Amino acid sequence: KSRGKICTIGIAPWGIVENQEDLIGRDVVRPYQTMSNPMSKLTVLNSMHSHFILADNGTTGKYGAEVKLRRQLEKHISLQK
Amino acid sequence: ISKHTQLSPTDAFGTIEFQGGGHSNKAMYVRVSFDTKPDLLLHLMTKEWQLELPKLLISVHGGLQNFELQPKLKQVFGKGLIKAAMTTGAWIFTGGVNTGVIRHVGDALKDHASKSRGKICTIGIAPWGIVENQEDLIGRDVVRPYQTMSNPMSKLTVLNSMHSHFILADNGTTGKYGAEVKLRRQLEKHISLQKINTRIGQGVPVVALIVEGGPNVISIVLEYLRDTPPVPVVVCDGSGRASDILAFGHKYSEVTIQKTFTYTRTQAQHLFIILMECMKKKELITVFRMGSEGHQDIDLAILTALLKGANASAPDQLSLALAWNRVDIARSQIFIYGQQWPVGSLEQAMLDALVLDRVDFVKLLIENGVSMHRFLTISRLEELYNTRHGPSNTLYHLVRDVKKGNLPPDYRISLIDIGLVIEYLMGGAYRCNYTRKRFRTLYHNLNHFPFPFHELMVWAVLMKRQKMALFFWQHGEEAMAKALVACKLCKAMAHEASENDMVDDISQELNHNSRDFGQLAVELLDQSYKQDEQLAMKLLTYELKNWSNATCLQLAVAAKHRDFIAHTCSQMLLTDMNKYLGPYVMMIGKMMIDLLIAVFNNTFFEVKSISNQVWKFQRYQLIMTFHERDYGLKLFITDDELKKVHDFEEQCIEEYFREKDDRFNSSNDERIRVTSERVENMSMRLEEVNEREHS
């Protein structure tokens, strides 16, 4: 519809997505494929996102490891002036 | 007799002009024998009448009584029927006499005659012994003026006009029906066998629309359901015949006393078993309710029954939709959550949409996670260049010319020949990507195409699919150089078409396309100069390895785009590389052709403007001649700055398109049109709202 940019911050655990690989190289624009196969029980990252933040957990494809980091980030931003 | 007839040959065929109608309608009449096999009938239809198979076969059934329907239903039904028949290739099979729903559909076809162009295949399977004028038909291969006005005392209904063709069912009976029904059924059987041009393996998708009808039509829909491939059936709620009672029974199907309505011979008559079987096979039955139930579009009601009626596979459904050329159906009916598309189906669908110019389908496929980088193969490219199933173009003749006219039949086209053709079209200074030695080494021993959109646009220009080229033009990078190359190619092809034995429409069409490309390039340069002037200048300067190591300025001058050079930012590139008397000299050059004080006065403005533009155009040629490529012609760039240039160009063209859309949607005329259509629909809907009076 219109121009402009919106800061979208994707805070999810690192092991959830299927393309945990193909994103290991640093400082290189790594293309991502948004077409998701139906067989996989792993969910790709939603598109139209400005910024991604991945919380590596040690395990792969589980929840309950990004809630605390996001909550503390919210507290940190509340601490900001 | 116990049906003992004499088997004589026929003597009546051709076309009859129906006098008494207000519109011209010439129908191909042929009387045949019911003993004949459907194969000969199909051969006659495809050869003696020259009709290609449709993407939909429609069976029509109605009551033999010439009844009338409820108004405000016939209009919308006729509109939906016309849209269904016209938007996709479909045939219609009817009786043909002015009785029952045949009158309604003939009037509906009359309505389309005052609405738009085109012809619709209408076939009337009428028994030969029932029409009033069984005479006035002795002639064969002749035009028989038929009078449309008849009288009830004849008791023999004349044929309704507005039919594309006609078939007269001759078996031997006079004044009694029941001869063409078997032949029509076997014709549907045989036609449904025939393979459609798609590679799925589909026959003819056939549906039957049921309005009114009679107790026989109950057996007919019984047969339709019980066909190996159950032929779905569409019903209308406003009929009032057993079709309406079949809608009632289908409503809240599997309390038995509501069947009785005395419409037949008492409660002693009972179609209980038949009604039970019909409502048992209700899954493929679909009805239409006027506003009380959804799918208000007749076309949508049919199309949904067309697709899900056979429970076809999703790639097969998409292929049928692609054939029907209805992107809305694929978007809505097909594309929903969890469509479980199989592997590799999407690329094949993209190929088939590319070979059939179904551009909206291509856009939809792109929206569905399809990447041209991951799609195109050398084989795919050759297939695109080696197809005949689309618009024609002079390309093959040019190929013959380049190959020095030593052609073999059905030659398998190589892309090296295409590159040589491109070099031939552009010029000697041009250097094709295919002519590079590495390309030859890679190809004859037979990984990917880094910028597929470039060759896609080239192919679209070459094979003359203007809409595809327009679509692909707003994608990728280097759009200005793309437009310049396209304009130059279109001009070269226009000259080639005019110089050769062509209908000369090709040349002017190519001129139109080239002018559009030049206009787009000029507007893109305007946008760039609007955004940042130094960056706009830098855009023209740098070389293009992908484009024969050329630059935008050199191509544009080679493209003879004087208007491009007349742009403000173009001149200051020549400044960084006489303003009054120089333009005055060329004015004198055009004044040599010729009271004359007045004559010279009235021919001053246009000459002045043309002279100014010509001088501004040839400034570059003068400066290059004076100067004669680290600078002056080119500017070798680093990768990072080139990436910045690409991002700048893409952002600029996106902004330009968005601004164009904003200007278009802010024009007064568009607002007036949209508001008027909204007001019309709102008025009709408010009449609907006011219709219900609960008090």
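Don't overthink the numbers, they just go from 1 along the chain as shown.
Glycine residues also receive a Cβ, built from the backbone N, Cα and C atoms like all the rest.
Annotation for B:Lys72 (mutagenesis position): no spatial neighbours, criterion Cβ-Cβ under 8 Å with sequence separation of six or more. Annotation of the published mutagenesis B:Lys72 to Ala, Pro or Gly (Swiss-Prot position 198) in Swiss-Prot: Reduces calmodulin-binding by more than 50%; the original residue is retained in the structure shown.
Among the mutagenesis experiments that Swiss-Prot reports, B:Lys74 to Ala, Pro or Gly (Swiss-Prot position 200) is described with the note: Reduces calmodulin-binding by more than 50%. Summarising the environment of B:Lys74 (mutagenesis position), the number of other Cβ atoms within 10 Å of its Cβ, over all protein chains shown, is 16.
Experimental mutagenesis at this site is recorded by Swiss-Prot as B:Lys79 to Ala, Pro or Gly (Swiss-Prot position 205), annotated: Reduces calmodulin-binding by more than 50%. When secondary structure is read from DSSP and collapsed to three states, B:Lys79 (mutagenesis position) falls in the helix class. Cβ contacts within 10 Å of B:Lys79 (mutagenesis position), excluding its own Cβ and spanning all protein chains shown: 17.
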